[PDB]
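Asker: Before I ask anything, let me first share the structure, which is written out below as structure tokens.
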Amino acid sequence: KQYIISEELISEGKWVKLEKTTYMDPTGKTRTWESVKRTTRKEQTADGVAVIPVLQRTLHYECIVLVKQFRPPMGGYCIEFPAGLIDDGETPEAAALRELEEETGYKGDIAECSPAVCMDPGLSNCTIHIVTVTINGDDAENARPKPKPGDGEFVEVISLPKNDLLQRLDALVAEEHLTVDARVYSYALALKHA
Amino acid sequence: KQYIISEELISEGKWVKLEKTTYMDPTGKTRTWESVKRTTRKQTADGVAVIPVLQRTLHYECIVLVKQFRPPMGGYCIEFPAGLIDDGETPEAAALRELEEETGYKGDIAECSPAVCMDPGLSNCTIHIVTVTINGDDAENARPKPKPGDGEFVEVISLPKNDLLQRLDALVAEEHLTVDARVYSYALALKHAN
Ligand SMILES: Cc1nsc(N2CCO[C@@H](C)[C@H]2C)n1
Ligand SMILES: Cc1nsc(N2CCO[C@@H](C)[C@H]2C)n1
Ligand SMILES: [Cl-]
Ligand SMILES: [Mg+2]
Ligand SMILES: [Mg+2]
Ligand SMILES: [Mg+2]
Ligand SMILES: [Mg+2]
């Protein structure tokens, strides 16, 4: 029923643009929308990846490896799955393993890779693949993992037990001003509700 | 140790603006970020998203989702019922109201998250994730009456909680739809649990 009629640039930055979207509503009437897009998306199947990294080690409870970074759009520190944009010509799997190593030091193994999923579809066209990766924490490669942050990346690694994820996030949010990411919170909620 | 120095308006629509954020990196170097914000926040958060657990006896529990044309995406998305919180509305009340407008179901609050971020590398947008149960055997939910506001066009899709991820993959495979990242994250953790 509905479709895009036109997309008019309002303002293009170096990384993000705002567009005026004209579309057809399902009563055959024309409406507009204000749309955000990134300027960085080429032929990638999505803008980015987020990595669900399951750290597995003998005689440990499985942990979910999270990162804490300052996020200038938020004006504050945020707790998130490891994530980054997919480089031109890079596969979502390659992006995920690379980002995970850059941000956490860990060398993972791919488990699964989602289709492109929308970040905030009432606002932007931004998409990611959500990639599940297991980390063999008994491998010597992963013994004392050192992050390799790129320029202007400053990331702290926080591993929390899967079996208590939501409570452990609640405890961190209680102890300081930080925001938990909605996908991390959603995943912790489902772990509770299962 | 990181913080915002200043924000420069780049461009301001009715619903969204783009800003150039200056911030101090943790070495003491000054850096810029292109940040998106909504103009509508006044509020605990911009929005709510509702995780609606439809409970009917002798049936699988379902998670109730919505499918809607999203102009930023140029296509149809599957998402948790959701909307912006009205000035003076609580996150709980926004949840029950949006759930009702979009699905016609009347539900009870189970739990309510703190403000969580939607896309913190790009925007300051936040929501409250509100878990709501719906007593599907109650007369008020027998023939659920969706009350959409102006310009909303919402299809209701209820999926069993126990096979959520496989059911969503099927919809994507059959229907050229984009699943929301929070929905997909919750679906993932249902499978990953235990
Ligand atoms: C980002 C953006 N562009 S238009 C918009 N809306 C505000 C909420 O109500 C919708 C019917 C529509 C007018 N939000
Ligand atoms: C939206 C937006 N504004 S600046 C940005 N960048 C994303 C890549 O990492 C940083 C080095 C930074 C320059 N993304
Ligand atoms: Cl529940
Ligand atoms: Mg990153
Ligand atoms: Mg990175
Ligand atoms: Mg809505
Ligand atoms: Mg609504």
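Chain B is numbered as in Swiss-Prot; shown residues: 14-55, 57-208, in order.
Placed from the backbone N, Cα and C atoms, the Cβ positions cover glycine too.
Annotation comment: Swiss-Prot describes B:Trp28, B:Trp46, B:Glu47, B:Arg51, B:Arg84, B:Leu98, B:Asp133 as substrate binding site. Swiss-Prot lists B:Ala96, B:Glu116 with the feature Mg(2+) 1 binding site, giving experimental evidence as the kind of evidence. The feature Mg(2+) 3 binding site is assigned by Swiss-Prot to B:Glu112, B:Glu116, B:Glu166, with experimental evidence given as support. The Mg(2+) 2 binding site annotation in Swiss-Prot covers B:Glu112, and the record cites experimental evidence as its basis. While the structure shown retains the original residue, Swiss-Prot records the mutagenesis experiment B:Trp28 to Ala with this note: Reduces affinity for substrate about 8-fold. Strongly reduced catalytic activity and strongly reduced affinity for substrate; when associated with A-46. Swiss-Prot gives this note for the published mutagenesis B:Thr45 to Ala: Impaired phosphorylation; generates ATP in the presence of diphosphate. Swiss-Prot documents B:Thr45 to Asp as a published mutagenesis change and attaches the note Phosphomimetic mutant; unable to generate ATP in the presence of diphosphate. Among the mutagenesis experiments that Swiss-Prot reports, B:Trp46 to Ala is described with the note: Reduces affinity for substrate about 6-fold. Strongly reduced catalytic activity and strongly reduced affinity for substrate; when associated with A-28. Recorded in Swiss-Prot as a mutagenesis result, B:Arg51 to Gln carries the remark: Reduces affinity for substrate about 15-fold and reduces catalytic rate about 17-fold. Quoted from Swiss-Prot, the note attached to the mutagenesis of B:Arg84 to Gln states: Reduces affinity for substrate about 5-fold and reduces catalytic rate 67-fold. Under mutagenesis, Swiss-Prot gives B:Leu98 to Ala with this note: Reduces affinity for substrate about 6-fold. Listed in Swiss-Prot as a mutagenesis experiment, B:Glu112 to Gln is described as follows: Catalytic inactive mutant for both ADP-sugar pyrophosphatase and nuclear ATP-synthesis activities. Reduces catalytic rate 6300-fold. According to Swiss-Prot, the mutagenesis experiment B:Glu116 to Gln carries this note: Reduces catalytic rate 2000-fold. Under its mutagenesis annotations, Swiss-Prot gives B:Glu166 to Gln the following note: Reduces catalytic rate 120-fold.
Each of these features: where is it, how hidden is it, and who are its neighbours?
Answerer: Its Cβ taken as reference, B:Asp133 (substrate binding site) is surrounded by 27 other Cβ atoms within 10 Å in the chains shown.
Around the Cβ of B:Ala96 (Mg(2+) 1 binding site), 23 further Cβ atoms fall within 10 Å across all displayed protein chains.
A C-beta separation below 8 Å, combined with a sequence spacing of at least six in one chain, links B:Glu116 (mutagenesis position) to B:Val80, B:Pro95, B:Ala96, B:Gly97, B:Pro160, B:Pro162, B:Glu166, B:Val168, B:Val170. In the three-state DSSP reading, B:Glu116 (mutagenesis position) counts as helix.
Here the Cβ of B:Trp28 (mutagenesis position) has 15 other Cβ atoms within 10 Å, regardless of which shown protein chain they belong to. Following the DSSP three-state reduction, the secondary structure of B:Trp28 (mutagenesis position) is coil.
Taking a C-beta cut-off of under 8 Å and a sequence gap of six or more, B:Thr45 (mutagenesis position) has these contacts in its own chain: B:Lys33, B:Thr34, B:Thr35, B:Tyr36.
Cβ neighbours of B:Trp46 (mutagenesis position) (same chain, under 8 Å, six or more residues apart in sequence): B:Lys33, B:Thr34, B:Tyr36. Under the DSSP three-state reduction, B:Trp46 (mutagenesis position) is assigned to strand.
In the three-state DSSP assignment, the secondary structure recorded for B:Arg51 (mutagenesis position) is strand.
For B:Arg84 (mutagenesis position), the Cβ neighbour count at a 10 Å cut-off comes to 25, with all displayed protein chains included.
The Cβ neighbour count for B:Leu98 (mutagenesis position), using a 10 Å radius over every protein chain in view, is 19.
The C-beta environment of B:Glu112 (mutagenesis position), restricted to residues of the same chain at least 6 apart in sequence and closer than 8 Å, consists of B:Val62, B:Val64, B:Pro95, B:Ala96, B:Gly97.
Secondary structure at B:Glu166 (mutagenesis position), as computed by DSSP, is coil.
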Asker: What recorded positions in the list B:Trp28, B:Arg84, B:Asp133 lie within 10 angstroms of B:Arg51 (mutagenesis position), counting C-alpha atoms?
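Answerer: Candidates kept after distance check: B:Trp28.
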Asker: Out of B:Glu47, B:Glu166, which has the highest number of nearby Cβ atoms, where nearby means within 10 Å of its Cβ, if these are the recorded positions?
Answerer: B:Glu47
Asker: Secondary structure at B:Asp133 (substrate binding site) (DSSP, helix/strand/coil)?
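Answerer: For B:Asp133 (substrate binding site) - judged by DSSP and reduced to three states - the answer is coil.
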Asker: Of B:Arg84, B:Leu98, B:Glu116, B:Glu166, which mutagenesis positions come close to ligand 4, meaning Cβ under 6 Å from one of its atoms?
Answerer: none
